[PDB]
Amino acid sequence: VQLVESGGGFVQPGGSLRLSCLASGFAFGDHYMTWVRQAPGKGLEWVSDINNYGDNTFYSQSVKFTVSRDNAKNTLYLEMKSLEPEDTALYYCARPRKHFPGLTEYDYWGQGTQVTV
Amino acid sequence: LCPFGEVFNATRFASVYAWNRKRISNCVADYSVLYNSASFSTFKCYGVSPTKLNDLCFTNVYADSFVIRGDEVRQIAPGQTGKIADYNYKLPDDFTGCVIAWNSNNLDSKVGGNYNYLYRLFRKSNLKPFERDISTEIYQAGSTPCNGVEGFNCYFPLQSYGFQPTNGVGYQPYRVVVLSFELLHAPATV
């Protein structure tokens, strides 16, 4: 009934990373999924949403970044390219409860994966 | 004369959540100074009375001013909904007055972004007509209360427009004036 991010670490300005989020416990197909950002001692910043099937993806002002979903492998991915130092924060996988893209009431999220460019 | 130049050609304009109101009382008004102008994007007078207006007399006139995106100026009008009309600025259905608005990319965009203009993105209820909300209480989206700490389900209620000169005309900043006409039992001063 949970969500576990993975991937990320330290990379250099202009480097890359592909974060993953293995869902579990729920019908991964029936839900949109989200990426949010949290730098330390700041609020949540919304990064992206993706629809049930994967053909509609909504991003913020950071296209640098692509969201993907493999509803068979119950995995949500985020391929991050052309990283800047300002892209450093903790990166969260999160499921909205019940498309205007952006922050909303999330009923489940993960523990985070640290990205420090 | 009535100081309509102080509102229309002010150097700075308010954010829409903090929309500005200037009162016009005891003064002679030259309405021709506006209704003979150019490159105004829109000049619909929803006040079914004034269709183009005229030289009428009014107990007071009130000017309401702010900056919104281009797509959202539809909302500054009777009976609409959306973030701007629900959470920021809402006109009544019994409205008599005009909705003047112009493209201000020239003044309100910055290379790499102007972020000084804000709007309310979350709110527990919709505004009543002509109501203003300038609070910054964290918005509770879930059921765990927030206790001053932002995070999941705990969102700062305002958001900034990212006004850059490059993006489409629908995301460009527009200034908006709203004239409303008060008709009380008292000497018509305008």
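The residues of chain B that appear here are 335-524 by Swiss-Prot count, in order.
Structure method, as recorded: X-ray crystallography, 2.7 Å.
Including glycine, each Cβ sits where the backbone N, Cα and C put it.
Experimental mutagenesis at this site is recorded by Swiss-Prot as B:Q493 to N, annotated: Reduced host ACE2-binding affinity in vitro. Under mutagenesis, Swiss-Prot gives B:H519 to P with this note: Increased resistance to human covalescent sera neutralization. According to Swiss-Prot, the natural variant B:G339 to D carries this note: In strain: Omicron/BA.1, Omicron/BA.2, Omicron/BA.2.12.1, Omicron/BA.4, Omicron/BA.5, Omicron/BQ.1.1. Under its natural variant annotations, Swiss-Prot gives B:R346 to K the following note: In strain: Mu/B.1.621. Among the natural variants in Swiss-Prot is B:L368 to I, noted as: In strain: Omicron/XBB.1.5, Omicron/EG.5.1. Here the residue is the original one, while Swiss-Prot reports the natural variant B:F486 to V with the comment In strain: Omicron/BA.4, Omicron/BA.5, Omicron/BQ.1.1. Annotation of the natural variant B:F490 to S in Swiss-Prot: In strain: Lambda/C.37, Omicron/BQ.1.1, Omicron/XBB.1.5, Omicron/EG.5.1; the original residue is retained in the structure shown. According to Swiss-Prot, the naturally occurring change B:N501 to T is described as follows: In strain: 19B/501T.
Annotated features taken from Swiss-Prot, shown on the structure.
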| residue | record | CB count, 10 Å |
| --- | --- | --- |
| B:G339 | variant position | 11 |
| B:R346 | variant position | 10 |
| B:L368 | variant position | 17 |
| B:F486 | variant position | 21 |
| B:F490 | variant position | 16 |
| B:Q493 | mutagenesis position | 18 |
| B:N501 | variant position | 15 |
| B:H519 | mutagenesis position | 5 |
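Proximity to chain A (Cβ-Cβ distance under 8 Å) holds for the following variant positions out of B:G339, B:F486, B:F490: B:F486, B:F490. A distance of 48 Å separates the Cα atom of B:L368 (variant position) from that of B:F486 (variant position). A helical conformation is recorded for B:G339 (variant position) in the three-state DSSP classification. B:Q493 (mutagenesis position) and B:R346 (variant position) are 19 Å apart (CA-CA, integer value).
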